[PDB]
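Have a look at the structure below, then the notes.
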Amino acid sequence: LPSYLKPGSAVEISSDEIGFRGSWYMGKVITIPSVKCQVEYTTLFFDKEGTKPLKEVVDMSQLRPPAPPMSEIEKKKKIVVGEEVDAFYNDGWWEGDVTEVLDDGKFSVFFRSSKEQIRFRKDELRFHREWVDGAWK
Amino acid sequence: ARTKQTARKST
């Protein structure tokens, strides 16, 4: 079993339910056994009242480790038109292109799955990484 | 307060 799937460990969570395309939501593994585990989302809940954190059985292929801590130079390089990024939106990371860089530290970001175009502050974005074959790209 | 319902983008 992969190191990062140990119960208790932080993860990010993909989905192929339509309307979660391009998202990675943060959570934790609850139960390892089939090719499937159960997680607990850190920011979603079963209920508006938010008393019961959401829990769900997924495939292990919908899971990936937390994104790597950006180095200090990486953590402060410039963001440019066309960079792929993840914006923090509906309490989740969503992937989009940067289409405009604005004079006040702000960016405008195009989402292809949802035809959406939304402004964000720099501290609401992260650099989009992919997690293939065990390594961060 | 955020649920799958108030987070999804479609259907």
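In order, the residues displayed for chain A correspond to 35-67, 74-177 in Swiss-Prot numbering, which applies throughout.
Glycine residues also receive a Cβ, built from the backbone N, Cα and C atoms like all the rest.
A mutagenesis experiment is reported in Swiss-Prot for this position, A:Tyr129 to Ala, and the note states: Impaired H3K9me2 binding; when associated with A-134. Disrupted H3K9me2 binding; when associated with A-134; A-301; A-306; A-461 and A-466. DSSP gives A:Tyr129 (mutagenesis position) a strand state.
For the mutagenesis result A:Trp134 to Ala, the note given in Swiss-Prot is Impaired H3K9me2 binding; when associated with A-129. Disrupted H3K9me2 binding; when associated with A-129; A-301; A-306; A-461 and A-466. A:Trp134 (mutagenesis position) is surrounded by 24 other CB atoms, counting those within 10 A of its CB over all protein chains shown.
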Residues satisfying Cβ distance under 8 Å from A:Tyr129 (mutagenesis position), sequence separation of at least 6: A:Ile158, A:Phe160, A:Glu164
Spatial reach required of the 6 unmodelled residues, as Cα distance in Å from A:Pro67 to A:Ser74: 7
